[PDB]
Amino acid sequence: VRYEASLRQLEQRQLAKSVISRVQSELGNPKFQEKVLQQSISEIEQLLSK
Amino acid sequence: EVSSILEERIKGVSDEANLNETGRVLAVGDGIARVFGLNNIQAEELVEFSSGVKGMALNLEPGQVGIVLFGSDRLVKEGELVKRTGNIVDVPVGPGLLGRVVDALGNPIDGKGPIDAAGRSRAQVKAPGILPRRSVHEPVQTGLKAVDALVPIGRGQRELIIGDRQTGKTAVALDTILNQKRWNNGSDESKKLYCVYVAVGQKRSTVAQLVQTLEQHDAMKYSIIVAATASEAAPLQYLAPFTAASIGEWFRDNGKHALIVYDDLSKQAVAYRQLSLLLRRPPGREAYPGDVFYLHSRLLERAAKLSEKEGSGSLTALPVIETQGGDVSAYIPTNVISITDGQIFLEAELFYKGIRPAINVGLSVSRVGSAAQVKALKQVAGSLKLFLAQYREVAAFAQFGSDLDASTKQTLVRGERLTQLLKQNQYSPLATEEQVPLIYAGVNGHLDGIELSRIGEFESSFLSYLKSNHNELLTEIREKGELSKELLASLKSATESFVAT
Amino acid sequence: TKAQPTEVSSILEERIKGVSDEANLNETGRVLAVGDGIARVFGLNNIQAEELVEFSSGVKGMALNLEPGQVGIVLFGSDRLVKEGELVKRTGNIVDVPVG
Amino acid sequence: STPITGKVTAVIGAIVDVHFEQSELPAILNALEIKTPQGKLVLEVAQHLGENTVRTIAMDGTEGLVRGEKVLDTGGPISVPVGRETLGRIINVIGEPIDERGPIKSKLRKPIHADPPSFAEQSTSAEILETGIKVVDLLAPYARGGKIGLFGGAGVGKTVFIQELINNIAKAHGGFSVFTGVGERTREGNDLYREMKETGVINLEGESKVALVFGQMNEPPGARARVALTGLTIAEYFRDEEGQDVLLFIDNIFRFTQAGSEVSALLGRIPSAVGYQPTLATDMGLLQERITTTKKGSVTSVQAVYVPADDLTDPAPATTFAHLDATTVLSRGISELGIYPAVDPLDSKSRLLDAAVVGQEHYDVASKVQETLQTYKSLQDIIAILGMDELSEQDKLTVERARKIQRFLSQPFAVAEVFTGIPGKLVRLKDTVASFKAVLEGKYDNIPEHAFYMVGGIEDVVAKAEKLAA
Amino acid sequence: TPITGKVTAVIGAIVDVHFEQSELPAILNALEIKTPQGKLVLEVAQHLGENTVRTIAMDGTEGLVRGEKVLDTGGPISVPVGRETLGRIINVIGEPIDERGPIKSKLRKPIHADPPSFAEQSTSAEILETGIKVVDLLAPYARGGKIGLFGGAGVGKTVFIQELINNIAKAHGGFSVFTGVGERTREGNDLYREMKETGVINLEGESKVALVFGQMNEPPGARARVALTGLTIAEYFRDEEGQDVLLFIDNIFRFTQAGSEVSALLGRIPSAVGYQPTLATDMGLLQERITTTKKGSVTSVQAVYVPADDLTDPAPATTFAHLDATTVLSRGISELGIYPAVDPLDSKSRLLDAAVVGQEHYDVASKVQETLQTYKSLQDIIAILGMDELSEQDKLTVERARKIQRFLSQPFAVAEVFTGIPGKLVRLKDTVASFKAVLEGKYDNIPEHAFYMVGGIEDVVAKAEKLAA
Amino acid sequence: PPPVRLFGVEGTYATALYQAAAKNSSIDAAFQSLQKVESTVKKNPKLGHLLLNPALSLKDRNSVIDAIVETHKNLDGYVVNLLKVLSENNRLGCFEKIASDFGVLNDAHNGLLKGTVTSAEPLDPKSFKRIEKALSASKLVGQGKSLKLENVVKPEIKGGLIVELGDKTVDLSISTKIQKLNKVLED
């Protein structure tokens, strides 16, 4: 049971480093451009709703 | 697995903030940030710095609002934006706190899953008024015979455990918690004290040993452990008693009786000192800021025996103050002494002398007196106070070692035996129903005869004997709680019979 | 920055407005701020040390601190009576008591 | 006038600074009210710092305040309500009944601050109060309209001592009384409320020959400071306007000193000796000087004082020590001896104790007591090492009388028919002088020591001897 | 990160840099000013705004010219850890000052490391016997524990630690860390030589010990982060290697002290006695980075230079709080000539219990405590009037206690030079027996001098014979 | 009364200048002339930089002031009285500081809202315009104060945008979202 619980934690930190790898992938892409446009228009909708 | 559900929850937190107040960090250092902005800002507010650090705000200045970080500043950096939570500090309060160690912000640090919380409350809550209070009338038995006899504990009382550093300092308190197993296990809710042990400034290892000890005696099934280890922030330490108090108030509010041990407030003072001096507040007396009395007093006054219209609620408090070098004139010890309703002075010399628990009976008072002492136990221990007082006087004369008269030696002989009678084994409180006989024997002078060396043997044997024969009698002492003429006679006969063993 | 009566915006505002001290702050002073029974007055340049000065609250004081740009009067009367900006005529006689 | 709107600039502590509107000046010792979700927070103007920025002290909690927010000016000192309607309710510092007997039906209000009566107004007659408590009566009689002072330890039955005084003297007294509690525990408060309902000095439907101003320690230090001033103003109304005699009581006045010390620090004043406020002398002076027996009335204050760590050399008790007319010390040792009253017999001095004033007989008897006890103490060291056998025959008889006298002081309190459950005793002044005279003459040297313990008069000393003899 | 700056101030060893670009390092980042003295390593401690940080300088700051170019190394200083540390003396920076050239680095880790969580804690219960009689009798140690010493430093304090190293660390084996904050350089050299001689360091072979040494000549600021550096080396063993370690710290007063020096310069309102306001936090953080996790158990030995030997001083006081066992050693007991000079009424361990070491041990200890406390109690009376004027019953107690006091001295082999008496280590089982007999007065019939400066009960018996001749 | 007090140290000087010039009525003239002399102080590089740092006398300072009013005979008289104040207080190190502050008070008096839309990279002009429109549309603009939109480039704020103006910000940067995602996914 002790190693089983440890293995779940180990899986989570392993999968955490994959999040870092994925973060580098997103910020590399022209998703870096395209999602900024998405955020921009979202701020237009939101701040206009104020 | 568990990861997929957690990620789903994380994806499930979106939705823009309108950040109606911002401010830019500028002077930040020493863990005490100061931000410029925050035109709207409640006092004592919780502000989330954009770095995942949350800090309460304690100084509002017409330049820079001084927000004390609850985190380390190694995650904070200059010019960050801070977004005001818009809620003054609050903690989850509920029944689920029973059997849980929780840190200041109510995260289970024993990680027995999320706290089952029936509410949230606020750190500062005004104390019970004169009108919603009724006089104390409910005993609390610590299972330390000397404590029960000399400085009886009731409910809604504040009694200060004071004395030299960690002279099993924690252990003196822990014994009280342990004896509350007898009622707690019992289903009498009118005798149920839910116990909250607050540990401020202690290292994680100390706390861990304590919770383990509590689990060993299987008492953790009624304990709430509020902890603020020494690693954790000075602001969190400062906030830690006040959030413990609110946790107590949920019990108190429910009318359920409870007891809160605040061990040790002395470290709260150090924390408030650090906090104040890096809020640049003018240095107070003995470097502890001059409003520490107010800080401690407001905390302490929230334990009370609420009126019968308020359902006879009662949070009981036991503060614990370490005296540095036994200095009772130090500003922080002096302040606390005034606030509290008792002193339970522990003396190091008597500890070394082997009187454990160690109580200097002259420096110990219960100003709330024997209104909360068990009625039976009051009768038996009636002249115990006088005897001990005589013993003290006699002992002083005895030092000079002048040829003492027989009257002085009657006292001396009686006194010596009484002292040995008081002694009890640490981590092993004794049932009050079976402490009443021992005091009867002593007070009715049967033990005065019995040789000092074998008093300890006699005590053990006497209990065995009463268990054997006068177990009908013991049942009556529990049941009727006042020694009637018949009980007094039965007890007198039993003791007399056991004089020669 | 440094404590000056030019910190006091009203004094300062007169200076920006090109209004001068004109023997009402050489004579005569006007309180800048009163706390702790210690009015700190801008003016009174003719004051002699420890001289008795009388407020318009009828309070009398002596001027233990003579400081550059402020004269720290100590009130012989209650703090309550005194208030800021108050004309403080210079009694012009160092503490003296009838003897005879 | 036209409510001066102020915006808070700094919430620091009790100190909250307000930036009142330009061209409209507030004034020293004014009262500001800030409308708050819970009541009106009262801030007392305590400095002007210029640019219409005042620095004011809070009298209620400062939590949740938002920097800047309208602050109305109600002007002048905090004005409490005074009246004969004030009798029979507990009234907090900001002048609101906290026992919820509905809003007090004000006749007049008066400011918390008021000027001490002038030398001309003050004329004080020497009159002798009777306490009934034997030790007090013989060894430091109290004086009517006095400024009695209960110097003593922490709650060493401090409350109890005052309670005995209220039980005897207050009930007896024709004047009103005001019980003012400065920074005291709500357990003690609730007990006092209940007890004074029980003793009927407060009769909720009936009349009340006392008013209460309960200020408790769960109030901000600033609020704690002006509890004293409030209570005093009620007394002034009684003294002056109602023209009656009073019997003021304040408790515990170290809390008054302490409170002032704290907000001094907050006021930014450089701390004075042993951290006390540098204004301690004048502040104490304002309180004491305000309390006096004028032509208008007479007020008999009994003020409790807590001597920190029983060191009277500490500046706070020492400053008070001068200012109070009829000192009484309650000492740890005497309490420990099991002698309750805990009054220290050789450390009790009263202004009226002069031979003419108390009468020559009273004086002579008490003089003999003082010498006997002082002798006993001097010889105590000798008895300690040498033993009693090496003392003079005369000395041995003196020691025996002194032990008897020591426990002859003991009297059980009426208010310790709870504490000890032993019926209280009120012993007539003349009777005490007579009874002590007998003892000194040694007309009870055939009486054992414990037959003097917790007795009353002469009759009691004999009776308890007969009882013990059996 | 390459962030140029200029040196705005050099107020002591607390240089302030003013970055000219709007990229600003965070707090606890590290900067290198390159000079003809090589790099000087500084660590950001405050942000004072306007692109002006204020940095603690961990190297000497003499010769700096204001406006001097700075470059930001970024993040906390990263020491190099491994097993390759074992057999090195390393400077605060991490430089190999034992001049065995570049340390073969595996992982280089930040000096600042958050203390392991409440969950990670694992409570000890081990008995660790040192064979020192006074330790064994009065307050047994435990593996993973935090052991504590108080008194004058290297007045015998250093020797005590050396005795502990001599006993415990060969038996323990495995990794061990010696970290000496502000120690006397010559004493450190002696230790280095001695360690090499006793093969714990075998430089030809492998060393199962590593060393960090911070000389007291090192600038105050440097001394502050000697400790943090050592703790990192320990953490690598505790965590990554997962093998039980040892740790020695001498003096942790120097850690507090160093902080107090920098504190003033940093600009903090001085707290009582003059100590830094961050005294409680800094000590707390440090002492929770030394702990026994479920990952590993690290026995630590901490040495507290009590200033003026006043325990009431706030820095020693707050140290007393974080220790698991202490054995305060008193100058008075030193004057009595008892080496080891441990005060016997001022020692405690949470390991002295009648469960932990059993009732028989506890009973033996109880009687010792009572006897000695009586002896202390009668010290006044003894001085004012003769011992003959004490009660006969008491005179037996006094005679016994005088014997117990003399008995407690145990010659130490590390102190063999100083004592001139060959040291002796006495078994834990033997110790309980020896005291039991003495308490029953079995061997009380032979001079106090017989008990003086000698080992176990058997040795005393023999020493009576030696005296008898 | 100024249009909201801001700045204590140096800003009591600015406040005074403002209110004094409100009583002069001409604040704009004062500001403009101050701006012009301040600009020529900055565009005086020898001793208009190297004697912005006090080290010389009160009398010498006065003579520097005299040179300054030779440099422009348009400076009103209130800002010439401001020169007197600064010379008398012998504080020249807060002259441009006061200038900036007076600018803040002045343009508050003029009523111009200030803002910035910090982003990772300079945004589209269509984005600028859309945001300008949005901000004017929003209740934040009182129709009495007209935004400044200042793009700042801050790659450290990795992607997204953060709009700032008033004490109100909306931060939809990528860095913050990543930060939060990571943090909660470390939980």
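Note that chain B is numbered according to Swiss-Prot, with residues 44-544 shown in order.
Header entry for method reads electron microscopy, 4.4 Å.
In case you wondered, yes, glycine gets a Cβ from its N, Cα and C as well.
Positions annotated as ATP binding site by Swiss-Prot, on the basis of similarity to another entry: B:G206, B:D207, B:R208, B:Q209, B:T210, B:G211, B:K212, B:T213. Residues within less than 8 Å, Cβ to Cβ, of B:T210 (ATP binding site) and separated from it by at least 6 positions along the same chain comprise B:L389, B:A391, B:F394, B:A401.
DSSP assigns B:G291 (mutagenesis position) to a helix in the three-state reduction. Here Swiss-Prot describes B:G291 to D as a published mutagenesis experiment; the accompanying note says: In ATP1-2; growth-defect.
In the three-state DSSP assignment, the secondary structure recorded for B:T383 (mutagenesis position) is coil. B:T383 (mutagenesis position) has a Cβ environment of 28 other Cβ atoms inside 10 Å. Record note (Swiss-Prot) on the mutagenesis of B:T383 to I: In ATP1-1; growth-defect.
Highest local Cβ density among the binding-site residues B:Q209, B:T213 belongs to B:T213, counted as other Cβ atoms within 10 Å over all protein chains shown. Between the candidate binding-site residues, B:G206, B:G211, the densest Cβ environment within 10 Å is the one around B:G206. Counting other CB atoms no more than 10 Å from each candidate's CB, the recorded positions B:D207, B:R208, B:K212, B:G291 peak at B:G291.
Among the recorded positions B:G206, B:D207, B:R208, B:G211, B:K212, B:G291, the ones with a Cβ under 8 Å from a Cβ of chain E are B:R208.
The distance from the Cα of B:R208 (ATP binding site) to the Cα of B:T383 (mutagenesis position) comes to 20 Å. Within 8 A of the CB centroid of the ATP site residues B:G206, B:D207, B:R208, B:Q209, B:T210, B:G211, B:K212, B:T213, the other residues of that chain are B:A214, B:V215, B:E365, B:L389. Rounded to a whole number, the distance between the Cα atoms of B:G211 (ATP binding site) and B:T383 (mutagenesis position) is 22 Å.
DSSP assigns B:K212 (ATP binding site) to a helical segment in the three-state reduction.
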